[PDB]
Amino acid sequence: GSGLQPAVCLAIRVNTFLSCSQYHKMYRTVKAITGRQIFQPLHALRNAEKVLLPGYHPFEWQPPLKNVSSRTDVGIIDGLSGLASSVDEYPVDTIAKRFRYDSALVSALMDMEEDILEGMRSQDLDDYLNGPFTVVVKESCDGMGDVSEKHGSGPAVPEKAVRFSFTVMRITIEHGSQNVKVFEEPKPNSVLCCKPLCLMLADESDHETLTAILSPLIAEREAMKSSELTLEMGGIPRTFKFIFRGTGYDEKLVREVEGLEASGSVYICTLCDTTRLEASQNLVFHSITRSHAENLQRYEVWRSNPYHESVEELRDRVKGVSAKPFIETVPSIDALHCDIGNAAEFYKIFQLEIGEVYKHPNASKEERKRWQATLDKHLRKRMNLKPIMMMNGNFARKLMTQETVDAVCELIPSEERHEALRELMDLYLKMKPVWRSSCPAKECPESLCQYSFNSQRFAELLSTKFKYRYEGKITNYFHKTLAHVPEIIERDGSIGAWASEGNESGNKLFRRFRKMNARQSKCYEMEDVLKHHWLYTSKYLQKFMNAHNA
Amino acid sequence: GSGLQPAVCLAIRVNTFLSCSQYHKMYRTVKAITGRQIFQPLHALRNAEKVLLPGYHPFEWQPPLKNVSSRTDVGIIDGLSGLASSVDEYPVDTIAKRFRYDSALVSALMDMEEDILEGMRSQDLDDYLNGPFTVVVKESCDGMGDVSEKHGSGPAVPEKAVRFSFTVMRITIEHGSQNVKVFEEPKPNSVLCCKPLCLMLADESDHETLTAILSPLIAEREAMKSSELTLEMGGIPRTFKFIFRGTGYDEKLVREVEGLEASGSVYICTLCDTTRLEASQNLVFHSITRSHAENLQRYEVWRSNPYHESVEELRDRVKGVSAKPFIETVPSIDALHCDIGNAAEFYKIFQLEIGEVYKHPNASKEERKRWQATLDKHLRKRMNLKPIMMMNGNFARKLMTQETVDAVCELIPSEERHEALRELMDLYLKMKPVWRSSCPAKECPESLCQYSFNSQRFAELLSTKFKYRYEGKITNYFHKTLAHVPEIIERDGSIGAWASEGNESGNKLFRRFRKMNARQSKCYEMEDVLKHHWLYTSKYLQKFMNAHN
Amino acid sequence: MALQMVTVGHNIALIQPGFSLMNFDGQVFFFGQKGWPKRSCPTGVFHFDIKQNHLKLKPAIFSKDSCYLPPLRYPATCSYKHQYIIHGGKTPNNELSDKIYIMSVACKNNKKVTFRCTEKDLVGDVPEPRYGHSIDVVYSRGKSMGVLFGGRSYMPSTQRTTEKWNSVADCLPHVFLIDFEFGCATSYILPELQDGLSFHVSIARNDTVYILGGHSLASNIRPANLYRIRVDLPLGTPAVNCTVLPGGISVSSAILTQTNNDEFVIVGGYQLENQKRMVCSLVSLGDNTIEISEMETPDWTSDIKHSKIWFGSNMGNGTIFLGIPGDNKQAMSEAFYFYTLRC
Amino acid sequence: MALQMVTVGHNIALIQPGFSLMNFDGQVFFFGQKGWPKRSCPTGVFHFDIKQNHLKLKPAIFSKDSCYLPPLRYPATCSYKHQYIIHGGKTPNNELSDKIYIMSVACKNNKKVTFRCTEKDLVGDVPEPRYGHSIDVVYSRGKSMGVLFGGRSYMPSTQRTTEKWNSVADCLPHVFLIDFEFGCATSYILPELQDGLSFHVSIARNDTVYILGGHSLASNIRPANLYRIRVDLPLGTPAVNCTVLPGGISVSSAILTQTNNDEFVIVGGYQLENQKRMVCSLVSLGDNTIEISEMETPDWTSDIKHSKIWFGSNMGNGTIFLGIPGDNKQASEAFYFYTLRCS
DNA sequence: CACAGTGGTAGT
DNA sequence: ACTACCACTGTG
DNA sequence: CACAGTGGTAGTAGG
DNA sequence: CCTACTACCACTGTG
DNA sequence: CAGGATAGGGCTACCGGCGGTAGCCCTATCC
DNA sequence: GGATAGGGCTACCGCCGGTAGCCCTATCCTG
Ligand SMILES: [Zn+2]
Ligand SMILES: [Zn+2]
């Protein structure tokens, strides 16, 4: 007898990307070839995962859950959250699927209970501790698009998908005024840790389906922010608490949700109440003030203009907000789109230098396009970077390097620009692993210590050597990169382990599962995917693939 | 004993789309738990792969293959085939890793040999017979897009691929009075029978690189036609004899390779060389007189111009062939693209009937794009069908449904047009099981023998009720359906099989591999994609998968 | 008696289903957007003009004392004696406003508009945040006095959970007779009104309102029911009485235009959840009664008869707006097909 | 001695490398279009309308008594007398053509063109199916004779193989001699031409055609060199003599160009596979003399220097049309072209 | 250090 | 029989 | 009238 | 009463 | 006259949407 | 009227940028 444990499988399926029917093919085949039921039949995997999913491990809340039902078998809530479908009401063309926040947590913890226990053991702490923890979870609300429109049983969803995703970065406890963190995530931005919460086929361009569907999330989330869980792991009721550093949102979606002015505005930062021109002259000596509750009182005043101002000077009083922030989000950024925006700005910069626009800020448009074309051709020649439409992270990280800036400097007809691009690129390189690293405390501490003068010389190279392209027109992420990284890393530990990089990679899995690992039926796709992209991102299964060698 | 055999876990790798990096994940977890030796490790089933991929099973030809190498140690070859990608020559920016049609074909044979002999003993017929296995084969070249490699190693390939993918479909033996069907493939359009051969990275539109890569394969083929692959499998020489009935070429590429003018011309047919108007009028009686030998001779006269005529006189005298035919196709069609085009035309017809264009013959492009988004909205709510940038097959067969006609007629006060569309779609759905089927005479012979009068009444209708369209015009495919269909059936023996319904059903796996189950490489991503896709397409593996019973 | 395919240059997908028009000072005005006030029009409101079938939404700047109310979908809107009262509505974040919004005007010179918009403090017993309803006004002693009634609403916080966070409890039908501009609120639950509805079309005629149509999700039905909510304010207290009318019509989410004084052509709605109301319904608000004569229907387009959704509001001059969606070729390319109804 | 950015509105995806550029009476004619005769041009020739430095491409027609030819890329072309010769070409079916194509201009009537692209029969030691090379007639004693310095091609079928079906091996080193009042040709295994070169830029003369540069794949080398060819062409032709010479500059596949004199300019082919020949060297020939005057490389801009490839030929008079790859968002521009006016 | 892959040899 | 590069990925 | 999935549930074979 | 084998559902990529 | 409007470049964000090649054929403009 | 652009068909199987929004910036009114 060599019949595996059924939960030993379900980790050779949702970690080798197999599909249920394909695994049953494998099963039938190996079985009738060797006779032995080595693997476990499909229904075995189903009956097993039924426990890994949310709503199987009961719990309780010392402060009660406000505006929530105490039920604890909430498998997959229709992301609509009982939203009306009467055409009389708004037409909601979003076949949604939501794990109940405060029921997905418990599932990851009872699945990470293995790891919390192993850590508190290897930390010499009593493995039978009933102590009040404090979990730090990273929400990563992505706004993916261009997924599909499956021939639907009625509904006609936009060919896009938001993807809310809680990633449990750390699990903590104040052990005698000492906070021996129990779970230092090994790979915060991992394809295997961004646990999918809600998969609406709405679009981040929207604020109505998105909010009609995520206000439940945020309600139970503002409750959990003020309530303590208690999960029965290894028999012990570990009484967790949460803090929800959910700050992986991209700038488009964080502007939408927090109801800021917009992404491209005279108002530049979702963290500081500073404009674009101010942020294109100083760039370094900023602060961090745009807290979410600040934005709420700000929208109160905007909606009341208590001093009774007009549009523009009100917008200068609120300093950024027009809508109502419906989420909670501590002021922070998305290292992923930060690198992406800085790299796109740098591609533009290379267009400029190719076009000598450091001198000729009135050159034509088709010449900008021909600079872009020759530059695409060059980076396909030298660095082997075939032309992409907008940008991406493999290409940005292939680009933001001393090799690309050199193979491009050779094109610039000025050695001044040669050295200017060299300094810019190498300084941004010195300061990128600051937030691109999952932590600076061990991968680039000198980078942080020098970060004051580092971003200072960055800004002062942008000023003089780049009077063009930065006379006001400074990006959002240059402001962030330059005069917010230290504030953040101080107030928030790190950054790279709080951006939605793992989430924008889990979008790949969303595609792969909505294609291979789900019932191709509009009403069901999100159910099966959410479930499967969860099992994928369930440690109870990865341990069966990593504890082997490790 | 003691666990599996390598090829078996190979089947359980490829015929379930396990990446041989993820295969190792499963294996190492197994070791962590099972301990026993199952899932023969990567190098074991790799030296197994090398058995199934070509250039392992040796072979020979009694007429020696001309212009070919006498070697059976050559699988994945550079399609460029000595076409130096230097500056002096043409800049062939093509990641071309191709098998060799000889070696790959015999690899498929010995791959299916257990099925071959399984059938051979069937028919209450012998198993000793070594007579000429006069096999019948197809050759399906699909040109695709959105196949984007985005950081190569210098080769500036197009964002468009094309995978010449052959397929063996039947094998027969001159057993006295008849030629039995040894292995009559049940699903000749099934991807697990779509034998990939040459996965060029080039446009379906490109015609130099494309031919730079498929001149070697067609040289191989035209030399194979003459020869007989006298191999020895089952410890016995099973003398093979060949015929390469390439049909799976999509009609665009069909007109291309044979050299014809692209679709949209006034000469719309790869068959019978008929005009567009002679098609709109006759519409049922067109005889096959347009082959590749005739086409080569026809381009040869379109150049030689021995009677010294002008352009249009020659296009009429050559009956369309401008370029030189490349592939020795056998004149036929692709039920797949036939359905795609016929359903696109029916969709145009439906929106029009919503525009009552039979009454109002002409209209503005805005009113076309209007009272047509209503067709979309209605096939959205009432039927479960969506707008698609380009037509497809699921959408077609979910549109080629009298229910679809009810859906479109739900918004047309004109009852005569209701009955028009009803008869139209019922007659088309009595036609389609005659070509869209793998074998109609064995499947829907009554519709098949009625097909002549079916096409007759259909043409009569096209005249009567749908003349706002089809007034001196018709689609390439409405002609290939309302004629050449019975002729193709009787000459070839079927359509739904020889059609390209599978090659395009294999492009899905091509992309699935390039993205998932083969190296995200610079120039040898095609090497391992071809490997992987052959492995999926290995009978020697599929047999392990139908093993359940 | 006319219809036409109004067209849209910019900001097409901003006209969202469930919004509010405002036929104000003879100038029509969109209100209630898709996302949120977009700083191209941070106002919240839009200047609805139309000529030669190309809709113009000229962002209507607010004013100094103008509290920027948010974009409210399915709110309560009563063109008061050159003013408005905008209550409830589902904010673009999907929460409901507990606040009436007096959308007065400040200046109009040079075909411009300013929209003095003042939140008004609801006092004492006040109505809860709801939507889908329609407040209206009455003049008992010649005195603007409100009637807010019906209206879907998310369940009460204590009873409302997150699984059903988006449940809509048709609120207790409790006619809210707000006495504003010196107070705000005075509510009264009615004995003849037990099952709560919303999407109910109400009329602000003198000394009485005449409810019509709606949807009581409590029954998931479109009750054919009418109600004469009369008001009679003695010198010290208010008063109200309800008397159903025999002959009400069964529709929900209908649209109320006039086409002339003391006469309303309630155009369409959603007769049955799947069978949109493809008919109009003229009414004549007599001195003590009403007669809902079904005016001849403007035979719809080939699409409104074969879609599933549409909406609109009163553009004043007997005209009505509509939108029927279009499928995803693209999803936002067209996003709608709008339609004006001069009737 | 400078250039311009010729652009193509439509038919831009027709200029494939190796395309000839015929020069009939100043009027210039594209040849060697991409795919094959497309009914926009059912011949292949394209009336090459350069106007205001913009380029457009009218179609072009052939006589009734002409042989519609395939668009040949890297053919052996010439220009002598209005009457061309075109051998090889690598038909877009990637087949080499033993067929020789004598393109004339039949009737330039009504501001258009029409040609007589007659084939020819080659008795004697026929020249193999070739390409890359350049045929050129020798105006010696008024007797028509044509030199064909064997370029690169494929082996005879007695040696070819599918594994490298497109293995192009520089043809046997010769100077094939072909008549044009017969069409029958001869050739001689020269004791002096013992290098199988292709893609030379053979500059023409009365008899002293000088074989500048090339790229002999025989060892993947760019022999900067020359060669003399002395066609002794009495009515009974004896064996030619050769006299190798120095001065040859390193060009793989460059562009010849006359200037209505014996002062030909040779603009860039390739000094190296990945380092192209950014230099435009010249020549100035006589009876039995030749030199090279390195001209100032026209100071172009950032793009063409960093293109890694170009391709083109003589616009015919003294100027060169050539283009560089310009793949930006083609998935847009298919090329970026450039004409060079000399003097 | 995104990152968990992708065959494939390399090596060991 | 195991990992280690190794150029590259597709999510972004 | 392709085909090979697509997973949950259903429905029913061997104890 | 339980486990394991199919039978579905509309729909999916590839077209 | 001068704000005011309306719309396009271009500033971000950015994670794409109304259409497009590649032919072809039958319309339509200028001396 | 004999050349030369545009808009529909016909077969393909999306590709040049898709924008979503927010400045300025370039034109466009009341003669
Ligand atoms: Zn800031
Ligand atoms: Zn035909």
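Residues displayed in chain B correspond, in order, to Swiss-Prot positions 459-1007.
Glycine too: its Cβ is placed from the backbone N, Cα and C atoms.
As given in Swiss-Prot:
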type: MUTAGEN; residues: B:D560 to A; note: Loss of DNA-binding
type: BINDING; residues: B:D600, B:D708, B:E962; note: divalent metal cation binding site
type: MUTAGEN; residues: B:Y707 to A; note: Deficient in both nicking and hairpin formation
type: MUTAGEN; residues: B:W760 to A; note: Deficient in both nicking and hairpin formation
type: MUTAGEN; residues: B:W893 to A; note: Capable of nicking but defective for hairpinning
type: MUTAGEN; residues: B:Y935 to A, L or F; note: Capable of nicking but defective for hairpinning
type: MUTAGEN; residues: B:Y935 to S or T; note: Capable of both nicking and hairpinning
type: MUTAGEN; residues: B:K938 to A; note: Capable of nicking but defective for hairpinning
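Looking only at Cα atoms, B:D708 (divalent metal cation binding site) sits nearest to B:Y935 among the mutagenesis positions B:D560, B:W760, B:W893, B:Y935.
Each residue contributes its Cα atom, and for B:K938 (mutagenesis position) and B:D560 (mutagenesis position) these two points are 32 Å apart. Its Cβ taken as reference, B:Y707 (mutagenesis position) is surrounded by 28 other Cβ atoms within 10 Å in the chains shown. The recorded positions shown are B:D600, B:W893, B:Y935, B:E962; of these, the one with its CA atom nearest the CA of B:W760 (mutagenesis position) is B:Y935. Note: B:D560 (mutagenesis position) has non-local neighbours B:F517, B:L523, B:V526, B:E678, B:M682, B:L687, i.e. same-chain residues 6+ apart with C-beta under 8 A of its own C-beta. In this structure, the C-alpha atom of B:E962 (divalent metal cation binding site) lies 10 angstrom from that of B:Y707 (mutagenesis position). Filtering of the recorded positions B:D600, B:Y707, B:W760, B:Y935, B:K938, B:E962 by Cβ separation from chain D (threshold: under 8 Å) yields B:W760, ordered along the sequence. B:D600 (divalent metal cation binding site) falls within a strand when secondary structure is assigned with DSSP.
The CA atom of B:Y707 (mutagenesis position) is located 6 Å away from the CA atom of B:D600 (divalent metal cation binding site). Across the fold, the C-alpha of B:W893 (mutagenesis position) and the C-alpha of B:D600 (divalent metal cation binding site) stand 20 Å from each other. For B:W760 (mutagenesis position), the number of other Cβ atoms no farther than 10 Å from its own Cβ, over all displayed protein chains, is 26. The Cβ of B:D708 (divalent metal cation binding site) has 23 other Cβ atoms within 10 Å, all protein chains considered. The two recorded residues B:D600 (divalent metal cation binding site) and B:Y935 (mutagenesis position) have their Cα atoms spaced 18 Å from each other.
Most other Cβ atoms within 10 A: among the mutagenesis positions B:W893, B:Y935, that distinction falls to B:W893. Apart from B:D600, B:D708, B:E962, the residues listed for divalent metal cation, the same chain places the Cβ atoms of B:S598, B:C599, B:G601, B:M602, B:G706, B:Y707, B:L711, B:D792, B:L794, B:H795, B:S958, B:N961, B:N965 within 8 Å of the centroid of those Cβ atoms. Using a 10 Å Cβ-Cβ cutoff, B:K938 (mutagenesis position) registers 29 neighbours.
The Cβ neighbour count for B:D600 (divalent metal cation binding site), using a 10 Å radius over every protein chain in view, is 26. Secondary structure at B:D708 (divalent metal cation binding site), as computed by DSSP, is coil.
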